[PDB]
Amino acid sequence: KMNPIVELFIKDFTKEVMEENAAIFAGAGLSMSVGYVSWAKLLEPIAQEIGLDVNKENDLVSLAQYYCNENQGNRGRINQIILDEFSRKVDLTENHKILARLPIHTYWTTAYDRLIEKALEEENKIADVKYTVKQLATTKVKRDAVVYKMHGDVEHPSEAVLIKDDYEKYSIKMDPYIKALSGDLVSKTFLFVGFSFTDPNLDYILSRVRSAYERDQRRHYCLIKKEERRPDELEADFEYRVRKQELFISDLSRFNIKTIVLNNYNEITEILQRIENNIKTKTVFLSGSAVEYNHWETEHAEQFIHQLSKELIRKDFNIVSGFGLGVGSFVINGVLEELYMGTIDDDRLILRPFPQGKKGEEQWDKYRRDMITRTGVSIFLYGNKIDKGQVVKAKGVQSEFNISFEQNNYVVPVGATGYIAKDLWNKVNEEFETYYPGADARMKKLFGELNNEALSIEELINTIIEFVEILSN
Amino acid sequence: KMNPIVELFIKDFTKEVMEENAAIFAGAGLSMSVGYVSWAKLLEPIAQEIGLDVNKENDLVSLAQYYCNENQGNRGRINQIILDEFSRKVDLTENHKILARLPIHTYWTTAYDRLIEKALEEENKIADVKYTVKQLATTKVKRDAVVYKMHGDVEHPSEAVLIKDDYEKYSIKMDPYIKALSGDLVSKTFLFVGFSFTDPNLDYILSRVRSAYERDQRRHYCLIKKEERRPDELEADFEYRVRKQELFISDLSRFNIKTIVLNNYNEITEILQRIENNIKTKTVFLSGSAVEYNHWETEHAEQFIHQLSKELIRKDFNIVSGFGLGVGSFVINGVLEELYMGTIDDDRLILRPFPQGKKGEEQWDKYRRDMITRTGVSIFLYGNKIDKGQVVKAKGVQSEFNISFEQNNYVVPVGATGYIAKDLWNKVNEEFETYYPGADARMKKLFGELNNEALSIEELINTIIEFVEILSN
Amino acid sequence: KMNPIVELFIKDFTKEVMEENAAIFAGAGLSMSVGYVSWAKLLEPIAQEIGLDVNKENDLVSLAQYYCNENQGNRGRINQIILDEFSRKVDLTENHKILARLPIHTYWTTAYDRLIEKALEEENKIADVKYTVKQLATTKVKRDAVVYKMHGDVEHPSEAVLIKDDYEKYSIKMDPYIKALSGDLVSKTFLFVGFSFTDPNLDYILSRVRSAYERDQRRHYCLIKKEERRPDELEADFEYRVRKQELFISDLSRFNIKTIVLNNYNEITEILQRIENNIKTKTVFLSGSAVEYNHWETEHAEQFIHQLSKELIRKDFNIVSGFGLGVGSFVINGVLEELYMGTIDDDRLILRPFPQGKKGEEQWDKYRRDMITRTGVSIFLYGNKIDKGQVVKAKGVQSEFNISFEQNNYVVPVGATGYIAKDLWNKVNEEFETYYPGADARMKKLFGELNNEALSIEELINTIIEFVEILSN
Ligand SMILES: O=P1(O)OC[C@H]2O[C@@H](O[C@H]3[C@@H](O)[C@H](n4cnc5c4ncn4ccnc54)O[C@@H]3COP(=O)(O)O1)[C@H](O)[C@@H]2O
Ligand SMILES: O=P1(O)OC[C@H]2O[C@@H](O[C@H]3[C@@H](O)[C@H](n4cnc5c4ncn4ccnc54)O[C@@H]3COP(=O)(O)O1)[C@H](O)[C@@H]2O
Ligand SMILES: O=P1(O)OC[C@H]2O[C@@H](O[C@H]3[C@@H](O)[C@H](n4cnc5c4ncn4ccnc54)O[C@@H]3COP(=O)(O)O1)[C@H](O)[C@@H]2O
């Protein structure tokens, strides 16, 4: 768990992303942990040529402009520097991979590198990268996300926004990008990551949006790390910097941009992981097959499964089922009862009955893996089939459990149902920290209660629902 | 083996590439086997909109120009078509991978797709892709090859050369690319693959180079498939098409471009594989360790190894040795005698002595794999070490043989030397077709003679040299 | 040390040359210190024949054109003059030898003499000299550099560009050379040495490149000597000449050519020597053999050597080692740890194990000399072997030190390691000015600290690294 402000932000932004109305605004700071050297370090020889010192300079745009002025406006050196630096092959950080995995269809970047594009490519996602006005007129077919590189691309250094001339002519040359960013800011919920909010173009666009929409501006989010006490600095200077940062945050609020203050930069990764988990765990994989329903009678167990599926649908969960013999019909009935109040939404219930025959069993493993990949939580019930007239614990449920563990999915074996479910519950309780690291007391109590045969249908269903909810929320 | 013309071309172009003075000119036809639909198929709705038929049209540039004329010069539809088609994700063909593996530093492409770029990326090579005049002013650091997309990129459809207006303004807008291609044509040996030589820009550039250099033009190569009898066509029409193609190839030779006529398009892959094999097999991995030199005396075996290494250096082979105990010193002496006639060129002899100690043995496997990867032919001699005062057949030579086989390197175990070399020779002779598929009678005779103890030093060395040469050449 | 502008230029141009993307543009002024009489002195009788005075004339091209006009366009006299003058045998200056020693593959010359060609020949380098349009169509095999004599050769006086007619017909006759120079100016980093930038052809080419590339021109460098007060001139005239030169330099920046102002012409030699030293010292020769590691334990010394080699690789140094007994394995391990993060680049680590036996010891001396020649800095560690069961200071390390001194390589004996290293450190400290003339206080302090046994592994390694870096950088 994190700070209550962080928890509220995680809930709200997960809600925004699940509606596919969220955009990510990534600054250069998101790529500073990857391995690219700092822009000030690159400009250090540039500053030394014109007789300045990059460490004593804070406005690097004016520094680059001064260098260009000292060379009759020529940018060849800076173009070569940025091409040499930001085109290097660097391993992607975890933040880029998580952002690629999230269902985010809009990225706006002020960085010249192609880390977002590579992260989207490695997720088998089609990325429509735009850094030219002409490129706005063409859309890639079946694209997953669109990346607006509003400061240019690394492979086109001459069109990168680096000097004051570029910022001054941006409002004329790149006006369609300004219009697009204004439309996204008024129509989408943005998350600013790695952005210092010192960009003149972004200040201009935000001021225009504020002038247009007054107090009815859309709420956006930013992630900013708190000020850290430098070794040379004194306590008074640190407190002054903290107060300055606080005033900087209220000003951003003037643009209806709420700032989340983070202790360190790894909290960005933690927040992204939490959002990804909240999105992924909303889909539950219901598994099991039952000819004999352990201690419970047939009708009682059927009603239990029906009401469990109805509660899962009611709690805004998407059920994926393999249509196991003896369990599939009743989860289908529960979903139908919950939804027919109507049509079967494709997202709420995904049914994947296994092909029957010799041909089906060849691809059964890939079918099972594809079915499980859609989910983030696996729920196992019973696990008994009939082979030679006798009830024998099933083997498909064990394969499902193995696939779920290999995909880092949460496993919720209900031991009260018995058979392979009870075996899996015993296995999980044998090594609880391996499957649920850092579990709370309530989580342990719910997991232990999952193997209670004295619970009624309602009590067991409520225990399962609460366990799945604390896993997801 | 292929046609004598093809063999002469393979020898000459391998010679050109090994000097790193060869360039590849790839047309759109090189990407027509990957999965991209034909440009005529894309223009079929375009032709139907202006009332024409793309099947009845041969000049598609004029067709696109007519379509643009019917729409007040607007190219949005064609830009969208090319962006949708040529930006799709398609698996690379073998030709692109072989070309990426070859030491070719210059590519000139008339195709908009990024197949060459992806092939170079998958080989861990830095590719400097150029399709804008500005991009010519910046060079990537430590780049392996430069790709000039002279007709534009797929991600920038508006700048693609498709219509007659683009060809008519190319000489003004893209003049630096014309100058660069002229310089490459006069300074590098080109191989035209997938090019139909119907491009007005290439005709203009070739005519300018011819006018500048008269009969002293640099020779270039092209690969063209012979005409095939269409099912509907008659014999007379097929013969007329063959004569027309012959006249086309002879006019092509007016520009000092020799054409290799191929029966089918897989012969392009065969030629590329042959060139890659000729380049790769010129580096021989000399392996072995010997305390007791089988039947031969110590001095006799040392002289044999020395003269074998001297002959390998004399036959233009690059020796890579692991400095095995008892074999390394004498191959070093042979290389020194062959070269000191002088300094040790880094390419001719690469020495990789194994680190000694517990720390070295941890990375010994990766060291061995990296050492073997540099070579294409593995030669094994003896293979006996001393462990507890007795001569025991070594185990490192077996690992080297396994790595060589896993890398598809040719293995030449000399059974006359005995020990692990004799064991490897017996293993190879056990399954000869697995290691040398489609071997000739001379190759089998040489392999059998490799295990003859009655041969002298000169005879055995000549047998080894001839076997390695027929493997390489 | 030189001016900070000169230091920045040296760093940037060393970086450019080490990437093998640097070209040298040599004017006639680079050959005016060799012994050739001035062109005005040669034209003095030519000027007197048409009634003019060469001292009162500044445009010698127009003077030669007037002379040709007075003789019906005949150039026999001027051809004879240039053939007699510039074909004389003159000893090469230091600048030509340094430029030949540098890894520069492209020279462009406006001088008719063959000094660059002779300097490249005396370095055992293959030079491909081009002064005819036809010669551009043929490339020498295994050439080290290509020399474009764009104003003609001395042995072909009739084709030398001397008169206004030659300059006026250059754009038509020598158009391929114009295209080649434009391509080099846009693809390579040029250094202009001895060039006055008053050549109409170079002005035309630079204007065309500027018109083509606007502010995205590649940065180039020029070396220009500052104006000197003539004995007859007054202070006001000298200041006017200084201002005129400043305006001239600022107008070459219009072409993105940065000018380095030098006090005298020997600073060209100093800059070239500094660049050569920076390139040469980046390769360090690691020497030593150790059975007993002085005061330090075996494992401690092994870890020290491993981390020292890892730091050397990390600091962009290329290690050349003779694989000495007890030192070679651990430097190999350090290089492998630094690089496997991967394959062993041939440049980063060159391993030269000595051949073992009577045959190897015959060529051991030449092998050692060839191994050391690749480096510019020699680092000596320990130097103790075992001969008759007792630790005896080695003799190969002494030979290595002697060879390093004979090649003017920097020697860094680490006295803390003891044995021959300590003896060499004592010898160097005995005559410090002989080995390190003009050493700073920091260099002396580091050299003294090199013989401190109280330093830890990290402290000693940092001292060695800092000493080697101040030697190189
Ligand atoms: O019980 P298990 O071991 O694992 C149970 C899991 O598997 C999947 O459902 C089973 C099974 O109910 C279904 N099935 C239905 N009718 C027959 C049948 N299979 C073989 N038959 C032979 C004759 N009639 C049948 O076929 C799936 C594959 O078979 P298994 O994986 O071996 O089944 C669910 O997702 C369930 O979670
Ligand atoms: O003979 P093999 O099985 O394989 C032979 C192949 O290996 C490599 O050279 C060997 C070996 O000559 C060398 N080596 C030298 N001196 C010693 C030593 N190894 C262990 N020692 C213990 C005491 N003294 C030594 O260490 C390499 C690794 O050892 P192995 O691979 O086990 O050696 C070549 O490339 C050779 O082709
Ligand atoms: O130590 P030093 O005087 O100089 C040390 C320098 O020389 C070179 O490495 C030595 C030495 O480690 C190596 N070597 C390994 N094993 C044996 C052997 N030499 C004779 N043997 C007899 C029996 N076993 C050996 O042979 C090189 C030549 O021998 P020397 O130059 O006389 O060796 C490095 O570059 C080192 O810097």
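Quick note: numbers on chain A are straight from Swiss-Prot, i.e. 2-342, 345-476, in order.
Quick reminder: no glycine exception, Cβ is built from N, Cα and C everywhere.
Look at Swiss-Prot and you will find A:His152 tagged as active site, proton acceptor, backed by a curator's inference. Listed in sequence order, A:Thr110, A:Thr111, A:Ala112, A:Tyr113, A:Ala161, A:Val162 are the same-chain residues at least 6 apart in sequence whose CB falls under 8 Å from the CB of A:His152 (mutagenesis position).
Close to A:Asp114 (NAD(+) binding site) in the fold, though at least 6 residues off in sequence, lie A:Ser32, A:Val35, A:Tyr37, A:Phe87, A:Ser88, A:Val155, each with a CB less than 8 Å from its CB. Taken from Swiss-Prot, the feature NAD(+) binding site covers A:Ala23, A:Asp114, A:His152, and the record attributes it to similarity to another entry.
For A:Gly289, A:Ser290, A:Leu326, A:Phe357, A:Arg371, A:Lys388, A:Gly399, A:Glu403, the entry in Swiss-Prot reads 3'cADPR binding site. Mapped onto three states, the DSSP output places A:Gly289 (3'cADPR binding site) in coil.
According to Swiss-Prot, the mutagenesis experiment A:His152 to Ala carries the following note: Loss of NAD(+) hydrolase activity, does not oligomerize correctly.
A C-beta separation below 8 Å, combined with a sequence spacing of at least six in one chain, links A:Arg371 (mutagenesis position) to A:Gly323, A:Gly399, A:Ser402, A:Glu403, A:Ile406. A:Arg371 to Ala appears in Swiss-Prot as a published mutagenesis result, with the remark: No resistance to phage SPO1, no oligomerization in absence of signal, a little bit of dimer seen in response to signal.
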- prompt: Across the listed NAD(+)-binding residues, A:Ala23, A:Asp114, A:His152, what is the farthest Cα to Cα distance, given in whole Å?
  reply: 22
Message: Cβ within less than 8 Å of a chain C Cβ is the test here; which of the binding-site residues A:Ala23, A:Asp114, A:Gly289, A:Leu326 meet it?
response: none
Message: Between the Cα atoms of A:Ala23 (NAD(+) binding site) and A:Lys388 (3'cADPR binding site), what distance do you get, rounded to the nearest Å?
response: 45
- prompt: Among all the protein chains here, how many other CB atoms are within 10 A of the CB of A:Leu326 (3'cADPR binding site)?
  reply: 16
- prompt: Those binding-site residues, A:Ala23, A:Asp114, A:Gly289, A:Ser290, A:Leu326, A:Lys388: which ones have a Cβ sitting under 6 Å from ligand 1?
  reply: A:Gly289, A:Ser290, A:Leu326, A:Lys388
Query: Looking only at A:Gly289, A:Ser290, A:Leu326, A:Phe357, A:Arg371, A:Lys388, A:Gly399, A:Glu403, the residues listed as binding 3'cADPR, what is the longest Cα to Cα distance in Å?
result: 18
Field: In the chain carrying A:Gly289 (3'cADPR binding site), residues 6 or more apart in sequence that have Cβ under 8 angstroms from it
entry: A:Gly325, A:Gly327, A:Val328, A:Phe383, A:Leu384, A:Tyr385, A:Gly386, A:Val400, A:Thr420, A:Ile423, A:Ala424
- prompt: Far apart in sequence but close in space: which same-chain residues, 6 or more away, have a Cβ under 8 Å from A:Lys388 (3'cADPR binding site)?
  reply: A:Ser290, A:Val292, A:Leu326, A:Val394, A:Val395, A:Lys396, A:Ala397
Field: Greatest C-beta neighbour count within 10 angstroms, which of the binding-site residues A:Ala23, A:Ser290, A:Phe357, A:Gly399, A:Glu403
entry: A:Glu403
Field: Env. residues of 3'cADPR site, Cβ within 8 Å of mean position of A:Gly289, A:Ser290, A:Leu326, A:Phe357, A:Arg371, A:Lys388, A:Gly399, A:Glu403 Cβ
entry: A:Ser288, A:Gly323, A:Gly325, A:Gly386, A:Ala397, A:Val400
